Amino acid sequence: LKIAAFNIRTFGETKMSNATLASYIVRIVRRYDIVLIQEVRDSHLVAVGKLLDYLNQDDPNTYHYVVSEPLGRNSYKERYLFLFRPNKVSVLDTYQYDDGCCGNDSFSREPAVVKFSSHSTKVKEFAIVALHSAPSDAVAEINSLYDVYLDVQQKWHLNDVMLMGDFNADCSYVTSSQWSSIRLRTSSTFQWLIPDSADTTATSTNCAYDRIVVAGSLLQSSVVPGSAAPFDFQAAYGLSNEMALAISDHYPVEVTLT
Amino acid sequence: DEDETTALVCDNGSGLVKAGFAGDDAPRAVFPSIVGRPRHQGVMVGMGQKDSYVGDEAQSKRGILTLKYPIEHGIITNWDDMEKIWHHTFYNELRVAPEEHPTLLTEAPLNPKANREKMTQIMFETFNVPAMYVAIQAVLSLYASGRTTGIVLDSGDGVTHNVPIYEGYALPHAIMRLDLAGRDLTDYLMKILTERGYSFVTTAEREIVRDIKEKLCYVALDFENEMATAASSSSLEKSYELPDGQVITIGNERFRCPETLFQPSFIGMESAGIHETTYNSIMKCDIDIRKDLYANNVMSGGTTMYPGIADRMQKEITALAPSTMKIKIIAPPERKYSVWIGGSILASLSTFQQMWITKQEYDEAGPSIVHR
Ligand SMILES: *[C@H]1O[C@H](CO)[C@@H](O[C@@H]2O[C@H](CO)[C@@H](O[C@@H]3O[C@H](CO)[C@@H](O)[C@H](O)[C@@H]3O)[C@H](O)[C@H]2NC(C)=O)[C@H](O)[C@H]1NC(C)=O
Ligand SMILES: Nc1ncnc2c1ncn2[C@@H]1O[C@H](COP(=O)(O)OP(=O)(O)OP(=O)(O)O)[C@@H](O)[C@H]1O
Ligand SMILES: [Ca+2]
Ligand SMILES: [Ca+2]
Ligand SMILES: [Ca+2]
Ligand SMILES: [Ca+2]
């Protein structure tokens, strides 16, 4: 099971209209059995529409989706899209975290939470919590995911949860001293898979902004050691610096279960 | 009250449904006449798999569904998808149970006998309404303007019609239908606005050309020396701010769009236009009734709302009609709901009770009963 999280900058109608860009997004997406795509700025859903026409042009069911409604206190919004190969996993259930929206709401873009059922892995059921944090707010939000993990446990009585997305978790947005205030980091319930080492930006910066975090004893026993890493599509696909960034300024972070 | 409160009025259109309770002044529910069917398998967060979508959820989610219009040119073309729009209207939009509400429905001008019998079959046999009634649309528009004889120019989203009515009976052989309406009109503006050097590229650009048409479009009288005026370039121009900053300017085209209703030639249509058609309807009627029709040109429909439509029509038919005649173009302000309001009045009326087709009439006479 190859799982990944991919922030495609401004995935939209326009981005899907370039053929060259569209072909590379489709090719990346086809490396994964479960993919989360962030920064889905698609109002009518036309762009998600095009992306699935491409994935499903020859079997109608190569991929099935889960999509949020648009999200943002900010009010310039984006959605969460999961796309999974239905022959590999099923979606048992789903909900949008209730962050308090007022003034209190803990997140810019409330995690969509999706419970999967997998039969070829050691973990047979597990939830995936999705987050693209407001960079400005990164420290409070990676910490409030501790509370979304606790909700998945109340609601679904599930320990094996994966939390992933673009956490803006490094460089200026979270520093060495701030980590000490993120429960998601301090609680040894959670194993962080993409280290603080990792560069997950397509631009010149080096930051491990993009994370995959696993709690659950069985989920942690299913992660194939050392498969968790970013995907350098520029380096893999020989792209230029110009082309690579035209896809996104970020790289997928993937992991493999077994 | 039993049914004083209880009568429903549903006006089925080519673009919009208008619905609500007889008694109200305006429709409680207005929404697109679409039924979306998802192109792929999947779900929204927190919802289950949905087989179908109707109205605004079909419009909003249009990128993953195949949209379909049940009513082509005012006539119901797909009965599976129409029963879906009705279901949505009762249960979700008005949130009523239909089996205890009398339902007044509307049909189009020369609606095939068989359809009026079919929607009766579906109203009584799949929705189990107590009683129902089908009114002709132009006829409710006229009546909502107080009168009983006049000629209605009715124009909405997919059809335009002229329905001469005399003491309530719409005159079959004098009715004219022109298949060019507000839908056609938004797509023509689209091109004269891209042709002004623009791009309605994403779907958030497409949709708002229609909101430009509604807000800024005009029907000028003397459309001749209005183009001439455009050229001297007066402060006739009008800039609209898009979803974002992108201030688009529309000076002139603003009225080139409703000049399409008088000149179908602007759009490769060879048919005659609105005013000539008003007139031709009229020289197809009895002679003795033509002074009546001329002093009672009632307008209804979303596309007849373009300001100065009435003045242009006023002068358009004065100058075709014999000078001994009195011309009079009535265009009320609520006209985008005339049809509905005429139904609300009629169905809440004290004397209408004895025309309701009841399940007693139906179970005993077959669909023929309401067909008249
Ligand atoms: C979508 O993809 C590419 C990447 O964003 C778009 O442009 C790329 O980068 C340059 C600048 O647009 C393109 O070449 C240009 O050619 C003109 C013609 O002489 C020149 O004036 C510029 O200096 C520039 O060199 C190039 O085609 C393209 N890169 C690649 C690898 O294709 C491209 O325009 C997009 N296509 C569409 C349909 O939007
Ligand atoms: N202010 C306005 N100016 C011009 N066009 C308008 C305006 N308001 C609504 N319309 C147009 O009228 C159409 C909707 O009107 P209407 O409800 O009369 O049609 P309908 O009943 O759905 O269809 P049919 O053609 O079958 O009667 C759309 O094209 C809409 O843009
Ligand atoms: Ca929020
Ligand atoms: Ca980098
Ligand atoms: Ca680092
Ligand atoms: Ca109508």
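Throughout, chain A uses Swiss-Prot numbering, with the displayed residues spanning 23-123, 126-282 in order.
Determined via X-ray crystallography, 2.8 Å.
Cβ from N, Cα, C; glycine included.
Residues annotated as active site in Swiss-Prot, with experimental evidence given as evidence: A:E100 (among others). Taking Cβ-Cβ distances under 8 Å and a sequence gap of 6 or more within the same chain, the neighbours of A:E100 (active site) are A:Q60, A:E61, A:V62, A:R63, A:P92, A:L93, A:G94, A:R133, A:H156. When secondary structure is read from DSSP and collapsed to three states, A:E100 (active site) falls in the strand class.
Variant annotation in Swiss-Prot: A:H143 to P, described as In allele C/D; the structure shown retains the original residue. Other Cβ atoms within 10 Å of the Cβ of A:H143 (variant position) number 9 in total over all chains.
Classification of A:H156 (active site) by DSSP places it within a strand. Per Swiss-Prot, active site is recorded for A:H156 (among others), and the stated evidence type is experimental evidence.
Other Cβ atoms within 10 Å of the Cβ of A:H156 (active site), summed over all protein chains shown, number 27.
Think of the gap as 2 residues with no coordinates, bounded by A:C123 and A:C126; the Cα atoms of those bounding residues are 7 Å apart.
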